[PDB]
Amino acid sequence: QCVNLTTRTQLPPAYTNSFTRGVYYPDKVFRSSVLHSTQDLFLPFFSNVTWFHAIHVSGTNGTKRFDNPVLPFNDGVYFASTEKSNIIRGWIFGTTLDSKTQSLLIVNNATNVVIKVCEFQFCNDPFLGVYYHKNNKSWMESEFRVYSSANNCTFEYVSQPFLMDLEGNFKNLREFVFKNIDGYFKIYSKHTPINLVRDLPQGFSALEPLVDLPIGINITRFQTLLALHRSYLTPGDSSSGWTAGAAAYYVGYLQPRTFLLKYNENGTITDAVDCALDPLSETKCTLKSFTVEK
Amino acid sequence: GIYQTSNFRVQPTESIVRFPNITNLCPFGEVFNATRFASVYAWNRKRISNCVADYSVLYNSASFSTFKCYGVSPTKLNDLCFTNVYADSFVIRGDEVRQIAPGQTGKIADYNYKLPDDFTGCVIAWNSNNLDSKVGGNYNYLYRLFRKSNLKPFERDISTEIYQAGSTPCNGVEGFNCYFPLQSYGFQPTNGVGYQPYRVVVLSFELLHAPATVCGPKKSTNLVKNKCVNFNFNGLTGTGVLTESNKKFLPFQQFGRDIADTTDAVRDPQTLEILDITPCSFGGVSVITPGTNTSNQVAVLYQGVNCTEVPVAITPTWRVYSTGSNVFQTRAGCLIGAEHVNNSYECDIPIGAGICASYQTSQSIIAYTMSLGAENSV
Amino acid sequence: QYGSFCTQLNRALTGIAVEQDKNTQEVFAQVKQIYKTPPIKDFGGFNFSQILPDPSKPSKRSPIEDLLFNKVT
Amino acid sequence: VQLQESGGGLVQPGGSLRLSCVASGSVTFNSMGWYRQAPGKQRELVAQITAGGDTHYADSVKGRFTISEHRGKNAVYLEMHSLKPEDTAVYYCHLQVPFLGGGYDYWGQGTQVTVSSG
Amino acid sequence: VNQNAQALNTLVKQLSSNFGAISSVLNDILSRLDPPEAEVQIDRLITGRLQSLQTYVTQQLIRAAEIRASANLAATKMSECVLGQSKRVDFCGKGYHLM
Amino acid sequence: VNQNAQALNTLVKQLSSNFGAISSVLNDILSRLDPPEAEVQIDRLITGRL
Ligand SMILES: *[C@@H]1O[C@H](CO)[C@@H](O[C@@H]2O[C@H](CO)[C@@H](O)[C@H](O)[C@H]2NC(C)=O)[C@H](O)[C@H]1NC(C)=O
Ligand SMILES: *[C@@H]1O[C@H](CO)[C@@H](O[C@@H]2O[C@H](CO)[C@@H](O)[C@H](O)[C@H]2NC(C)=O)[C@H](O)[C@H]1NC(C)=O
Ligand SMILES: *[C@@H]1O[C@H](CO)[C@@H](O)[C@H](O)[C@H]1NC(C)=O
Ligand SMILES: *[C@@H]1O[C@H](CO)[C@@H](O)[C@H](O)[C@H]1NC(C)=O
Ligand SMILES: *[C@@H]1O[C@H](CO)[C@@H](O)[C@H](O)[C@H]1NC(C)=O
Ligand SMILES: *[C@@H]1O[C@H](CO)[C@@H](O)[C@H](O)[C@H]1NC(C)=O
Ligand SMILES: *[C@@H]1O[C@H](CO)[C@@H](O)[C@H](O)[C@H]1NC(C)=O
Ligand SMILES: *[C@@H]1O[C@H](CO)[C@@H](O)[C@H](O)[C@H]1NC(C)=O
Ligand SMILES: *[C@@H]1O[C@H](CO)[C@@H](O)[C@H](O)[C@H]1NC(C)=O
Ligand SMILES: *[C@@H]1O[C@H](CO)[C@@H](O)[C@H](O)[C@H]1NC(C)=O
Ligand SMILES: *[C@@H]1O[C@H](CO)[C@@H](O)[C@H](O)[C@H]1NC(C)=O
Ligand SMILES: *[C@@H]1O[C@H](CO)[C@@H](O)[C@H](O)[C@H]1NC(C)=O
């Protein structure tokens, strides 16, 4: 079942740059030591990505809230997460997010990842509660509070059981690209170690495909599932969420662009340019090189 | 002089076939033998994958009225491989069977089933007079007559809103300029042939660069390496010599392209190994000859080829024209029919890379390095 | 069915190929004998080592010729 | 699509099979284990090997089957010995590619390894 | 050198075009269709590739003519500046020619 | 002299090709077909000869 959240408060949203971030392999072909110009839906360079803090802190005392608003899904979404204790736990997709129409769910409810395509009855605030210290001993105990009723489970995938064990500055970056074309749902992903970053740093990494799914439904909006380190009635002393909002995630939107990918001798993408970014990139794309003479 | 007389190429000595290890049977009966086929506006979708499909049975069943195939011949459907097959079925009158072809405008074509202009696949239609027609009439099959706009290709419209023909809003209530969203079919045995029930099934194939799962009935041979052989990997055919490549393929990749028009590498479907593809051999054939004044002996140059391969390149099968005449490689190829000589002379019949040929004393064609002139010292 | 469109293309390419050798021959083969400098370099104080062939090098090229050969890809 | 696996083989009881669920390329994981399934019963663990080197074994697999891995080849390798007909099953290899902190195993692509004397 | 390489690269890249056909690879057309329509597609491919070859040959002829003019100038300079001493102004460099 | 003669000979000999039409003779096509398809054949010949 679903239960409510008490304290909300407000804080104006933040934004961040996305310089050279969110490049994936377009096709399934091997290239060596050649730069090749493709045309697909990429995240434009120097884009303005909305910034969400996982624990919407009003003040570092312990006054909190979840920041998981329903967001649009326009021709794909680039999703990145910076966290150190696995607060982010999946997403829900669909059009109306109710029992009227089908909706896809990809939730990692601790034990195993569960993909389902059913007509769920989603509540206003989907969250997974964690009783990490609620019980006498110190151990994680999960909770599933996403939907109310599930029907027409056309698709179903479950994973073999696994347990997360930790036993506090080793933050991790997890980039995701979601795309829905011709009735197929695509997921690209990458993992990168990082330490002591306020937001996503600059650099470059190419996202490799992870799965292609024949869901074949209509997607217009989506939401996010977050781990509730507290309870809802009376969690504890204070500072219910971990580290007062250090966990955070960013959302960007893909657009039809034209990139000039550069493959090295091992076949991995190392650099790229955005042709429609500035005149110098136009010159580089027309000249088909990364360096231009006078 | 020297005359470019033809071109030569090593002939393929073998043909191999490699297909995936799937050993299932596609459920073509269920889509075709189904007792109840869908309405025109709604139709159905049944994906087919991970099974072999014997299209010969459907072609020679002779129980189907039409077998018009777009973008692929029905006879060659067995040899091809597809990622997946989409099967859709519904019930159409006899006269409206034509509106299933692409690039045509009609009520069924515009408001019920629009096929794309670049449509690959086939349509199967056959009469169902004794199945879908009743004496009292089968009215369970619906008709869409009036829509706001033309439907996109492969798009399903289920909304049953009462459309507005006039300026007044129907507001979900029938009346003036407000009609029933889906008219019914008059399927009775008394109706004519053009009004008899026809069951229509459309098969759409996806010929995409991706792993295949609906390969037809064929056998896989063994991998022969280091020879010119015809290959057929997952449906793509060609000719070349295949060796062991060291290119580090990523797990999701299948091919390899360096100049973007040639597949230099490929992955074997059964054993996930990567082997590169190279063209077998080709070159020009030139005939070095003195005038028909001097003699009739000739020499042949195979331009730019390693000529351990020459005897088996391509009845006019001289091959090694004069095996006694010591064959020897030059930078232009290897010369057959001429004898190598240490003495240097002024060039008269150029060959290439400083090598020149001449006819002299008994008399025969010789090959030598050209001399730049008499030596002198002031 | 297009007739002899193919033969003319090969004929033109062969003509170009022959013309290239004609160009090189007409430029460089202007001397009918091969002359060699004496081993003694008594040229009155004129030092021709930069342009004279270098026997130490595996290829009998001048230093300047080697610079030119390396400067062009 | 990522990874793929292939292979298999029929065998008479008392023999030994060497099947590697050959990886389609260099991949990252945390526990690349071997599973099996015969019709009539649910799918069971056989044995697993992690990146560190721990080799977990089921109750009925000690002393008969061992798993090795070739880093330079990128393949797990279960060395199966002293086959019995009860071992007959369609054999698979799940992959532990980290997704949302671990998950989305790739055991779906498997092999058929049946032990029978006829 | 760059002009020759770029012309050859463009000629090779022109083999990836459809020219109105359904596929740029002749083998797929041959293995997918029947002769009555295989001919229809192969004619489009043939016309496109023939036009590409003709363009390449014409540009090669023009460039070869220019190269021949340059080589004639080089031969004249070798005859006059090197094998003799020329009085022509600025033919063998700026200043009074010596050798 | 030989280049000029060979060029003119090739140009003249090119009139014997079909270029995909039924025949290379103009009057043969004109004396067997009605205008709707005779025009198609004439266009093929015209393209080739141009
Ligand atoms: C907390 O308030 C109510 C009480 O549980 C939650 O329930 C919804 O409340 C809204 C009005 O705020 C109604 O329109 C919905 O019909 C209610 N749905 C259900 C299932 O009760 C509401 O979701 C919670 N709101 C927040 C912001 O957490
Ligand atoms: C001619 O010039 C060359 C320089 O090009 C002289 O070679 C130099 O010789 C001195 C001592 O013999 C060395 O220290 C230099 O390093 C040499 N230079 C080079 C570039 O090799 C050569 O000795 C001169 N010959 C005569 C006869 O004067
Ligand atoms: C980009 O984000 C900043 C937040 O720092 C905001 O002030 C600005 O209006 C945004 N501009 C665009 C074009 O999104
Ligand atoms: C808790 O911290 C917040 C943030 O600075 C502050 O506004 C609030 O006054 C603090 N409360 C107490 C009791 O110190
Ligand atoms: C998906 O549903 C929405 C309604 O929420 C609709 O506006 C949109 O057009 C639909 N998309 C497709 C591709 O049908
Ligand atoms: C996780 O999801 C699976 C699948 O629905 C379920 O069987 C299991 O009980 C869930 N675990 C928790 C802790 O909610
Ligand atoms: C979904 O399930 C409900 C019953 O829970 C049923 O009434 C409905 O027809 C089903 N719809 C589909 C599309 O399966
Ligand atoms: C329907 O099924 C029967 C047996 O299951 C088979 O003999 C028959 O050929 C099928 N119908 C068609 C049209 O193939
Ligand atoms: C599967 O592949 C193996 C070798 O990769 C081969 O020996 C075997 O015959 C194949 N399966 C079938 C049913 O042919
Ligand atoms: C070619 O052969 C004939 C036949 O003996 C001879 O008379 C003629 O002079 C020859 N041509 C030359 C150029 O010597
Ligand atoms: C090709 O020719 C070279 C000599 O130029 C020789 O070393 C080599 O063995 C030849 N290759 C084959 C396959 O015979
Ligand atoms: C030339 O003479 C050398 C010995 O000096 C010998 O090795 C070589 O085979 C000779 N070549 C020919 C073509 O006579």
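All residue numbers given for chain F refer to Swiss-Prot; the residues shown span 952-1001 in order.
Each Cβ is built from the backbone N, Cα and C atoms, and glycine gets one as well.
The natural variant F:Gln954 to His is recorded by Swiss-Prot, whose note states: In strain: Omicron/BA.1, Omicron/BA.2, Omicron/BA.2.12.1, Omicron/BA.2.75, Omicron/BA.4, Omicron/BA.5, Omicron/BQ.1.1, Omicron/XBB.1.5, Omicron/EG.5.1. On its own chain, F:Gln954 (variant position) has no residue at least 6 apart in sequence with a Cβ closer than 8 Å to its own Cβ.
Look at F:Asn969 (variant position): DSSP puts it in coil. For the naturally occurring variant F:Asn969 to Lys, Swiss-Prot gives the following note: In strain: Omicron/BA.1, Omicron/BA.2, Omicron/BA.2.12.1, Omicron/BA.2.75, Omicron/BA.4, Omicron/BA.5, Omicron/BQ.1.1, Omicron/XBB.1.5, Omicron/EG.5.1.
Looking at Swiss-Prot, the entry for natural variant F:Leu981 to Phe says: In strain: Omicron/BA.1. Under 8 Å, Cβ to Cβ, and six or more positions away along its own chain, F:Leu981 (variant position) finds F:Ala989. Look at F:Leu981 (variant position): DSSP puts it in a helix.
What Swiss-Prot says about the natural variant F:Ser982 to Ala is this: In strain: Alpha/B.1.1.7. Counting only same-chain residues at least 6 apart in sequence, none has a Cβ under 8 Å from the Cβ of F:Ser982 (variant position).
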F:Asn969 (variant position) has its Cβ surrounded, within 10 angstroms, by a count of other Cβ atoms equal to 16
Which of the variant positions F:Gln954, F:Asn969, F:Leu981, F:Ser982 sit near chain C? With a CB under 8 A, the answer is F:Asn969
